[PDB]
Amino acid sequence: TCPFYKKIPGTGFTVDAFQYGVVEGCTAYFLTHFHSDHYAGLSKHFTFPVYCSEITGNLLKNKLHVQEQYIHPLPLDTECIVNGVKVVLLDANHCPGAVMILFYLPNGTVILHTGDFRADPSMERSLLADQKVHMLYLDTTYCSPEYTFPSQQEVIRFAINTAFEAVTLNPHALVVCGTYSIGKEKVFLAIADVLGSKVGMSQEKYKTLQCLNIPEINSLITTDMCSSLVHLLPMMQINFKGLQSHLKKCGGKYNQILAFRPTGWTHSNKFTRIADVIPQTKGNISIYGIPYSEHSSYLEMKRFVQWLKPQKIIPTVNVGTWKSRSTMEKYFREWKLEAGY
Ligand code: NI
């Protein structure tokens, strides 16, 4: 059945709740972003109103074939009325089209649902600054102090410099980047820009990227693999066996692969700086795991919450075990005592 942390009190609304069948009492289903654990259940047979960003609504129409009459895209940073309730969509700094949702309840309560987000100080100057938030539905993916990672800018600088050096030393090297969902497009697009190449990919993945309103995208991507020296493949194929096989398909154009796996966190972070990252190598294949995150680090999360000062926090991630739930609640209390709210 639908868990309580997917329901918005005082409304008929749910958030990211498409896999439970007809939720009793639900008049509007919101979708924060186009990732499968959140959209699970949607299809061309869905006949209730879906509220989302313009980019998410492009993906629902083109990839899942949801009918247009049930897609209700909303502009960002704009007060809108849905079934008699004022709502605002804010940029979540996650993947393309991802939003946070502010709900202004008829009784005066204000609720923020972060969806999935990477907290940033720029959020402290949005429409959130303008009123008090009483309840926070929080993406707690990395809510423990072991989770540190570098800025997205530091990670992309590492990736660009590594790829440029490799291909300048060997003009017959191929760069490969893994993917299994939308997000992290900066990784492959920044590398193709430094090399003077388009990114080559499958027709299915090209279709998906063409839904994202990214500027000048026709200039950066292609389905012609032959004309490209940066290839995108499924994340599952980013291993020695999968890469050796791909290199065979390129007909002797290339004699070396340099591959990137943009993971979330991995425990090489507790010790290793970005400067000190090294690949796994076999023969003429090297694989780099880079810590490019689209979720908050522990410290980024803690700064946002201590700024916002909510009266009540409802976690939406890591809620399935008692030890995780109790640990998170202990951090929330530390934060509140340290900041004085
Ligand atoms: Ni996500």
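Residues displayed in chain A correspond, in order, to Swiss-Prot positions 700-1040.
So how was this one determined? The header says X-ray crystallography, 1.5 Å.
Keep in mind that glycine also has a Cβ here, set from the backbone N, Cα and C atoms.
Copied over from Swiss-Prot:
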type	residues	note
MUTAGEN	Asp838 to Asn	Impaired nuclear focus formation, reduced interaction with PIAS and increased sensitivity to cisplatin
MUTAGEN	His994 to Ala	Impaired nuclear focus formation, reduced interaction with PIAS and increased sensitivity to cisplatin
Residues near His994 (mutagenesis position) in space but at least six apart in sequence (CB under 8 A):
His793, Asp815, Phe816, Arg817, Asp838, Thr840, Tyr841, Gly963
Including all protein chains shown, what's the count of other C-beta atoms within 10 A of the C-beta of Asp838 (mutagenesis position)?
24
